[PDB]
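The next block holds one structure in the form of structure tokens; read it before the comments.
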Amino acid sequence: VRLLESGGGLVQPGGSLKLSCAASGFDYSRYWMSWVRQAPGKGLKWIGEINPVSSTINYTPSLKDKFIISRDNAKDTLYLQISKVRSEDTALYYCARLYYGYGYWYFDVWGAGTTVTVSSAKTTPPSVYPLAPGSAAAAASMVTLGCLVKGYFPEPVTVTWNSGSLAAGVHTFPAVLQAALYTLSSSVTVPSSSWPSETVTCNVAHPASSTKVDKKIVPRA
Amino acid sequence: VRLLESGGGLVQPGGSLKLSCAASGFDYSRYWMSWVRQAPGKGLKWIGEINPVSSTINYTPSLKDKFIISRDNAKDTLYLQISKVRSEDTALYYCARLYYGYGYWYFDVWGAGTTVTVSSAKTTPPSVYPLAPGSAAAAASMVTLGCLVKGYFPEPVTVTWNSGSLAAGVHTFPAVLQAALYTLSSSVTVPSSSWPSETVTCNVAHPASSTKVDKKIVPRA
Amino acid sequence: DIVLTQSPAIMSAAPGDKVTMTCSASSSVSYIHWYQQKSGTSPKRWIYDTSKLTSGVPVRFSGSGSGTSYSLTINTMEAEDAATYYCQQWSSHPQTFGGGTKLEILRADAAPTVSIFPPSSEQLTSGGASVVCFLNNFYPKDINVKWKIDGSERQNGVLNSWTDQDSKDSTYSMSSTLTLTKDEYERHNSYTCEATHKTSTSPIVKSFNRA
Amino acid sequence: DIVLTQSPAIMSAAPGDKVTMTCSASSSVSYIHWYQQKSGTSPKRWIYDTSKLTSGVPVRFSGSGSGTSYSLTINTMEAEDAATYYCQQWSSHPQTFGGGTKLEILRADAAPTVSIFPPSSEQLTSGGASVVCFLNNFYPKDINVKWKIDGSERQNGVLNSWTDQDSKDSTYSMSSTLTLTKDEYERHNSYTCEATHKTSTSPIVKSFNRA
Amino acid sequence: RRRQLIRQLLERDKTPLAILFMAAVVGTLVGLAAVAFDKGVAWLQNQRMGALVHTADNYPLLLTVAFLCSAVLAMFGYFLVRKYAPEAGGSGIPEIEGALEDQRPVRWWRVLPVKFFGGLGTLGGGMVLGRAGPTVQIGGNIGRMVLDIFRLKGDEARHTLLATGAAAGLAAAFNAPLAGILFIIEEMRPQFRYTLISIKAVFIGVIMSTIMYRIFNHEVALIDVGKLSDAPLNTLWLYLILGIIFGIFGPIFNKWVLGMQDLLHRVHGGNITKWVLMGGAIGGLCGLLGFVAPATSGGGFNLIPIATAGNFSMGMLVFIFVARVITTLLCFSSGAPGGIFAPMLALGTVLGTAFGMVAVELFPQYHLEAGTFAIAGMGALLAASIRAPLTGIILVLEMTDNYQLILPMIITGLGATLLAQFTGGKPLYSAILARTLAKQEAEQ
Amino acid sequence: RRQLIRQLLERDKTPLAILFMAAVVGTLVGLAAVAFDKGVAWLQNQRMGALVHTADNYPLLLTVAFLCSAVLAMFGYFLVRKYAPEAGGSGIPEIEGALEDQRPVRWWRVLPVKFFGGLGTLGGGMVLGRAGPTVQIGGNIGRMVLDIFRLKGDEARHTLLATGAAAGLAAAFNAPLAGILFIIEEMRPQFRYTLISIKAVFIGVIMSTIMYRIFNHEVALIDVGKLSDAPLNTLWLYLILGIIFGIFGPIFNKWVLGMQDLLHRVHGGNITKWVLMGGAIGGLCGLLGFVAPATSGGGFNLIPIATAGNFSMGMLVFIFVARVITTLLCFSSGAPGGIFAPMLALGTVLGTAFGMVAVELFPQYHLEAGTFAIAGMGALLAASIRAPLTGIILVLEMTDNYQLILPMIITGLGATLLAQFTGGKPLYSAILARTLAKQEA
Ligand SMILES: [Cl-]
Ligand SMILES: [Cl-]
Ligand SMILES: [Cl-]
Ligand SMILES: [Cl-]
Ligand SMILES: [Cl-]
Ligand SMILES: [Cl-]
């Protein structure tokens, strides 16, 4: 039983995007499908719901057609169209499967959800800079490294180290937005005797920008 | 309610091909799917049958695994694998849907077809040439056009006009084989006042070859 | 495995005639079926359980039989019935189909309509030179095509192909295609196509000259 | 539309401990539901119909409440109970969710590890000059970073970002990044990074000099 | 007394083999009959097309033949009743039901031909009469005809062969064996005194017929509706409510049907010609409606699926309801050889659907589907009028195949009789007997 | 006639006081039916944390696997021999007789006995149903009320006793229809008109069914999915199967009966010779419930597996006979439990088997063994207890394959058709007759 919804992404204000939700692992019919969205930081907000034969479809209180939910049971897929989008529409969009206990329905099985950023700003690859300790590095037991990933848009970026092969002592702060550009750093503490001597590489990936870069953290001259 | 079976084609003796048959327009389950093949010129010969839960599968007096019918109700698709194929295996392969009256089962809704030719040849596209009336065209009430499809293997080719939009007055002669190559022509009589003035196009398709070509019949300039 | 054998292998009668085809089983069968197959199409479930016309089957058609020998009948057949009928049983496993019976319609004379075609310009651009010549909508099927290069016989490279009776108009149409090498072709002028059919005493010619 | 408001917005209790979160409705509800949401994952249906743990929910968890006020509880909460719980009703259309409550593995104070960094040579090669300064693994989350250029205040261009409590060590880590123009930067020497956290009376400084 | 019982227990279920074997012949015959009727009825409603369509040009000429045809037949129906078998005209169940208590005769040598050909007219014409009663009655007589032709003696063979002939009949009319049996033993059987009716005998009869119906009605439900949605408990009370409504409307509809049949007795006084004419009158009337608003005329079956689906609008439902509520009375109450059993389904379906659509928009949070209520009531009008809850509930299920709705279907049809009781009214079938039984005497 | 005419006009007028009481009955029966069902399980659970505990030492396992059952099993028999002998056994013959005013409703005794009594026999692992147990715990509930509210009359005694039964059967198989069809096909005094109000039973059954729903929702008891259908050319096959059940019908009746005699010796009538022979067969069962569960326990759980065609022809016959034994040995041994449910399990298993044979016998009928597994799940009830209608409808009610109704009836009918023509009698009425005649004299 899986609920995989695509479609999300970047859209310019006044736009329109058809979010999709492919269902697998159960009988699509007999089921009431819905959508609920979680605005970054905020809570959940039910959008709508569409019964099996789609002879019923309801949306939270939002004018005429801001939303248009539908489903093609011939493809066990749930849809959601959002027109004239605005910043208030930038959130994670989940499609759930609806069921109940005594009868006061619940949101049964959720999905990963697609993100939707509604912005003017233009996509943008990121620039990755290595954060090696200064020349006056008090090389103690542990050595904190890290690499900066700035000037990109939109979210997100995925930073790993040595390709994940170095997962303990890793950090990736939340990205901060500024001047229509995102910026975040990644921390990675390792044993001093382990670093200079070996290769500490930070691998950033910006799907949107269609880029991938490996910055090798070398000691400061 | 449609039964569309693919897979067919060209295979060298001692080979194996997985014929598919996608169902649509009804509930795949509750249904006993089967296969029957028609050898060019000859009649029909039931191959096998595989109940819903596929907990039953019986073949014709075959061998070990000459045939291997199966089905993935998750894709409402019927399958058929033929191993160590031989010339006796060159025929049209239909996948039917089974049902019954009083109970003595019948082959309910037979699908399209799909052909399998066992040979050492090469899957060769066809060459399509426009057959426009000569310069001394005695342009009478009706004008007979047509296009020639030759030098392809193996069968079959589908010739339509203006995409079917012109079906009355069409002809497609049985393909003749020669030098391990097939050749056929398609006739299409239309009203003279209707042709030069309009666009008469013959669309040929050769699945095996994986090709499609539209020859526009232009007067012999 | 029952050995169903459909009596007339091929038969012809004129519409409005009462036609009946047999289907005997080697052993015993019950509740036979019949499928209709018209050229170019997969079989179609016609009659079943010996005599239950399928939703759609003209009430023209009737089913029958009993254990050892069954039959299918058309009270006053119509030309749209031209096809091959297959009786099939499954009152004994594995199921078995009959040899079939090809129904052919008898109609009044219906003289051809020839059409000569000069090899495409594109085919000539590859050494090929096919001189196609159609012969559309005739009846009977007995028709003789004969080629004449620069006013002379010729039977080498010639290939004919008839279509099968028409479901609607009950006529035949055959094509004749003479193939030559661009050169062999280019070294001639008159390319005639002579068709001889019952409908006329003097053959129907239709040639074209490269010149 | 019911106005579900989950009481504690945020809360922390050492594991094994009993913990309880409220969820008041503006009006009347019945058979409330609860969904657990761990960082990076879609909501998961925990408790429902006011108190039916879902197939899998540790029997550690307990539901409760009635009409206008409900609650969810954990007898001996574990570490893997750290998450955000969302109560939701649908005893009145349209359904509504609560503000949510966030459960965090309260742990013992941890002195923050401060690591400062001179802008990359590569970034300086483009006019940019970001002086990153990390503050890794500390508790509680309250921590104050303060920059000092050549021994002086500075709050312009500075940007901080806290991570969300570490699943494991349940500590917090926040970065502070001072951005400047290659020139603005180059015209100074001392770049200190001061961190003030409960764990100490005297802040933790960590500077470097271009010289 | 325990002395006798102990000997009776040890003597349970020993139905004479001769009896059993005859319930087989009965059920079989009932079936073939049930079919012929069913088939013949349709065949006529067919002609009644090749009539309209042939005159589809001259509109006034249509509405003319749309009246004439029904009328002519309808009349022929009534005629064959008033002049050859008055016992027929009407449901036919009250009679057989009374004949069970040895209170009315089974003039099968008369009734069979009459009721049969008689209904071909009324039904084949387009009247708002079912086919149930007609067969159930045609049934018993079949079982009686055998009882006589083989002169099987001993009340058991008269109450049993008459009973199996009934269920055989009912089952072969809705293709529902369970209902056919559960019916006899919940309504038809003499209601106040132990009886010599062998169940095991009935079954065999019912089965035999159900087969007969399966041999000719192979591959086609009477009321396909597909698996509807389910029904949470929090939406259960809504079905009680629907029942209560059916309960108060139950007896009322009974008053009407009843009185209506009196107020219609005047028009003809008892005169054969005042009837036969008033016959083709309501007949021709129906056939007209069966071309200008069919949902108001004919059997009603056909619109049950459409109704459940939610294809009819609230407006169209209410129109259909009332319209039928009228054509029904006017047709049944007019003593036409037909039934009011099936048409009652149509009303319950339609009335339920309606209830649904309201329920839906009222509580969108129950995620309702008006189609459930259309089914929770398809037999509720049977649970208030004929007050035969069990036979209904099980007849519905037997043909709507939605067991997931059994808890709701009961909670409605129960509430049905709960209010059909607490508010006057009585078994519309029992009252008809009481009257015809009382009218038997009280006139000498 | 004058009377009739006045009776017709007087039909269906059940005293509002009566009706309102069938509601309380059904309600109570329900909660009860559940608690029983819940408790039984709860125990079969402990027997797990028990085995698992000693899962290391095999002999130690096989030991506690016996002891636990035995211990409880005894506790069951004890609470019966020493507090309510009327309990021990089905419970249906009793209530059934009590309907004809031929036995008493010692509810102040039976309720606590049969209830906690069965928790032992069942909760231990015996081949005993839960049907009878509750149908009986039922009438008593409807009686307890009759008494506590002294609603006078026979109607209120035959009705509140009846509805308490259906309410009981229903809340056991979650099958209201069956619950009702049962009372009026079997339970009701078989030879004289009675004062039992149907409309009253319903309300009872319903109220309990709700009660069962309030605590059992979202999960069936026997999920089998929609099975294939059944052409008419394959109908006779079901007749055959019925005829088989019809000959084996009475026979199994003989055994069940005699076997309870041949078992009477061992204890003579002695409480200690029973209670001991109690945890004997008990501990025996619980052993089998860890070395071949298909032979032991309730049997339900293997009805699905059986219909699926998951059991081989070999394993089926093993399971048949095995159960055919544990069944007798457990029921016939006067243990407080039923033989209703376990009879299902037999019919299922016996049907399946018939199927697999039919299948390979006629591949052209495109048969599915699973259909015969269902045309017989209640056929053993149509030959033993000779209650076809209630069976047919109890199966439907929980197999949900109405497509098979025409077959199911043609089997179960043939079941009683041979169960009749070949001796035998309502295994439930014979037990009454026996217990009734052994009474006077
Ligand atoms: Cl009447
Ligand atoms: Cl009717
Ligand atoms: Cl009627
Ligand atoms: Cl007993
Ligand atoms: Cl039991
Ligand atoms: Cl029992």
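Chain F uses Swiss-Prot numbers throughout; the residues present, in order, are 18-458.
In case you wondered, yes, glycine gets a Cβ from its N, Cα and C as well.
Under mutagenesis, Swiss-Prot gives F:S107 to A with this note: Uncouples chloride transport from proton transport. F:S107 (mutagenesis position) has a Cβ environment of 26 other Cβ atoms inside 10 Å. In the three-state DSSP assignment, the secondary structure recorded for F:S107 (mutagenesis position) is coil.
Sequence-distant neighbours of F:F357 (chloride binding site) (same chain, 6+ residues apart, CB-CB distance under 8 A): F:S107, F:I109, F:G146, F:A148, F:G149, F:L398, F:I402. Classification of F:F357 (chloride binding site) by DSSP places it within a helix. Feature annotation from Swiss-Prot assigns chloride binding site to F:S107, F:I356, F:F357, F:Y445.
Secondary structure at F:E203 (mutagenesis position), taken from DSSP and collapsed to helix, strand or coil, is coil. The C-beta environment of F:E203 (mutagenesis position), restricted to residues of the same chain at least 6 apart in sequence and closer than 8 Å, consists of F:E113, F:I402, F:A404, F:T407, F:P443, F:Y445. Looking at Swiss-Prot, the entry for mutagenesis of F:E203 to D or H says: No effect on proton and chloride transport.
Quoted from Swiss-Prot, the note on the mutagenesis of F:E203 to A, G, Q, S or T is: Abolishes proton transport, and reduces chloride transport.
Among the mutagenesis results in Swiss-Prot, F:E203 to C, I, L or V has the note: Abolishes proton and chloride transport. The residue drawn here is the original one.
Among the sequence features in Swiss-Prot, the mutagenesis site F:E203 to K or R is noted as follows: Decreased proton and chloride transport.
DSSP classifies F:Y445 (mutagenesis position) as helix under the three-state reduction. What Swiss-Prot says about the mutagenesis result for F:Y445 to L is this: Alters stoichiometry of proton/chloride exchange.
Swiss-Prot gives this note for the published mutagenesis F:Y445 to A: Abolishes gating, permitting continuous rapid transit of chloride ions; when associated with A-148.
Looking at Swiss-Prot, you'll find the mutagenesis F:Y445 to F or W noted as follows: No effect.
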Residues other than F:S107, F:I356, F:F357, F:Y445 within 8 Å, Cβ to Cβ centroid, of the chloride site? F:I109, F:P110, F:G146, F:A148, F:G149, F:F348, F:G355, F:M360, F:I402, F:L444, F:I448
Restricting to the chain of F:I356 (chloride binding site) and a gap of 6 or more, list residues whose Cβ falls under 8 Å of its Cβ, or answer none. F:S107, F:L145, F:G146, F:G149, F:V273, F:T344, F:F348, F:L444
Hey, what's the Cβ neighbour count for F:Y445 (mutagenesis position) at 10 Å? 25
Distance filter, Cβ under 6 Å of ligand 5; input recorded positions F:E203, F:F357, F:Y445; output F:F357
Determine the recorded positions, out of F:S107, F:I356, F:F357, lying near ligand 4 in the sense that the CB is under 6 Å from one of its atoms, and give them in sequence order. F:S107
Those recorded positions among F:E203, F:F357, F:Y445 lining ligand 6, judged by a Cβ under 6 Å from any of its atoms, are F:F357
